[PDB]
Amino acid sequence: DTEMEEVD
Amino acid sequence: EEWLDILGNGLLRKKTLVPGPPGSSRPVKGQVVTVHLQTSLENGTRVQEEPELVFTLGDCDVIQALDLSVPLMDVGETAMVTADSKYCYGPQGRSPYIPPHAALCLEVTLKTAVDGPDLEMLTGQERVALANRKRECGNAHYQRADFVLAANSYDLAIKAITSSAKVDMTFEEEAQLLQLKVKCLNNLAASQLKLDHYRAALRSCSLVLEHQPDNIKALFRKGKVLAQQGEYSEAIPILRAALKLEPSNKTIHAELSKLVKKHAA
């Protein structure tokens, strides 16, 4: 569900 | 009049189309410059037209080509700049599409140049707006896989938040800026981890977890860093703590499985 590698 | 070979290698060339007014001067490092940019590929295909692109000179907010060529322009000048991909969107390209290794023709019109803000004298509202702008820059650099530039924008975003020792902000502003700092530090950790800067990524990860101990991204990134360093004994409870928050997450499973299998030497 949470995309690691994505930036906030 | 003639082409100026800025770096002495024919990779970044500038030709003045329209000169600036007789009294015009060049912008200096730190100034907030506003330009009108018309970007096109080597074959003539137009990418986008930003009529009022605003960026801080020497901060690498957009592309290296702009920070290297704009200090050679007078306020009010229109210049044509041919730049190699290495000073632009590099071996990967970008979101408003740029092909890998594509050389760009930038038609720049430097409009204004005002002195850079005194970070120490910024209001809470201005501090939020500047930090968010640098965060958005870092994010754009990260998507392209320019982790050196992404880390720099996140580093500048943090420096803007933390230089508040001489201004009185409200509690609501302090809290809002704390939420922004954690997002920037996690983003910095994501960037450092990609550059194998393990000791730095760990610091950023640990600072995020001091504010938000149940941050799944910071837990996974701390675990992945500790695993890549060979600290398997410290990595497994942290990677498990992150799986406890999202048990169905395939990426955390794949990371744990890889770590436990390698833990057989």
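So for chain B, numbering is Swiss-Prot's, and the shown residues are 91-355, in order.
Recorded method is X-ray crystallography, 2.2 Å.
Cβ coordinates come from backbone N, Cα and C, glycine included.
The domain 'PPIase FKBP-type' annotation in Swiss-Prot covers B:120-204 and is backed by sequence analysis. According to Swiss-Prot, the mutagenesis experiment B:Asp149 to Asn carries the following note: Abolishes calcium-binding and reduces affinity for BCL2; when associated with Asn-151. Among the features that Swiss-Prot reports, Ca(2+) binding site is placed at B:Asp149, B:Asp151. What Swiss-Prot notes for the published mutagenesis of B:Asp151 to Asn is this: Abolishes calcium-binding and reduces affinity for BCL2; when associated with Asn-149.
For the domain 'PPIase FKBP-type' (B:120-204), DSSP puts the residue distribution at 12 helix, 40 strand, 33 coil.
Just so you know, of the mutagenesis positions B:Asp149, B:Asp151, the Cβ with the fewest other Cβ atoms around it within 10 Å is the one at B:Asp149.
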